[PDB]
Amino acid sequence: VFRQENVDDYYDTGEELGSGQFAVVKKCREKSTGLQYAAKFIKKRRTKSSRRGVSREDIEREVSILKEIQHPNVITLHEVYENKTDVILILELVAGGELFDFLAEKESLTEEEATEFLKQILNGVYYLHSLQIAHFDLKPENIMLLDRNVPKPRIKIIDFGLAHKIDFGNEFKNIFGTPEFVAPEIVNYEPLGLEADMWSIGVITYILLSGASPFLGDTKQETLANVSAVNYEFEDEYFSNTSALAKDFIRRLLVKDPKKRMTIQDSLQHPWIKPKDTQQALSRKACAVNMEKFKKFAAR
């Protein structure tokens, strides 16, 4: 359950790291160990008729998922408190900022170097998917770095707000997420599973290489329609110096039919991620990220 004590008895809290919807995040320090965490205050709705907070079901689900996950590439949950108005998640402090903002600062980035970071996301998803957990909100802002000032920065996937344990024997259908990142089955209210994360990874990879967004249109409805139609191009302006292997990887991910979409286990075996001969390995070193445009992307 959730500790019914004053978190202020156990933590010192300070600067605001962020906020959104019905939550604020503060940096905090555990008094008994002196260790630093993130404290996330989530407003309870309190009455069902209220649209001014988060329902207990949703908090319960997220927390229950967070309780299970123990993997270097996903945030860890330390503790959970509850008071009259909030549930308070004490979360592993993830301070490296957004992966993309960190990549937007290099001068150059080989596909080989790109796959270094991308493989870290795959490993994180491999684990979640191995536990039957769909994240359902994979997008660039949810790919953080634990610490930016080390030679080999580690990726942490965060924000399990939309995540679900997949239930054999009960279809799950819903609309949610960010239009340019959601799979067609989310747009069309079709059944949802692990496969929807694989679509989103395709989108991320496409942006990582190009600085361009695959399905983004001039309006929400246009973006939704591009997605449902799988209407995307490898526009020559953006994919000039991008290998076939990289393009094959994305093509096997951006696939309307979930049953034909590449799986996490397969993507880890794909030649672009795991070169199976010397030609492919060199192709990876040779081609690069469209970094001029990519930087423009990180502009937001």
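So for chain A, numbering is Swiss-Prot's, and the shown residues are 3-302, in order.
Header entry for method reads X-ray crystallography, 2.5 Å.
The backbone N, Cα and C atoms fix where each Cβ goes, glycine too.
If you look up Swiss-Prot, you'll see 13-275 marked as domain 'Protein kinase'.
What Swiss-Prot records for 19-27, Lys42, 94-96, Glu100, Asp161 is ATP binding site. Sequence-distant contacts (6 or more apart, same chain, Cβ under 8 Å) of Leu19 (ATP binding site) comprise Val27, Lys28, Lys29, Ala40.
The mutagenesis experiment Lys42 to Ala is recorded by Swiss-Prot, whose note states: Loss of activity, apoptotic function and of autophosphorylation. In sequence order, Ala25, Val26, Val27, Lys28, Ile90, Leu91, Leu93 are the residues near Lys42 (mutagenesis position), counting only same-chain partners six or more apart with C-beta under 8 A.
Look at Swiss-Prot and you will find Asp139 tagged as active site, proton acceptor, backed by sequence analysis. Here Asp139 (active site, proton acceptor) comes close to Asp161, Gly163, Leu164, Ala165, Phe178, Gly179, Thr180, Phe183: these same-chain residues lie at least six apart in sequence, with C-beta atoms under 8 angstroms from its C-beta. Mapped onto three states, the DSSP output places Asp139 (active site, proton acceptor) in coil.
In sequence order, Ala40, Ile77, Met146, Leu147, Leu148, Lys158, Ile160 constitute the residues six or more apart from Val96 (ATP binding site) in its chain with CB-CB distances below 8 Å.
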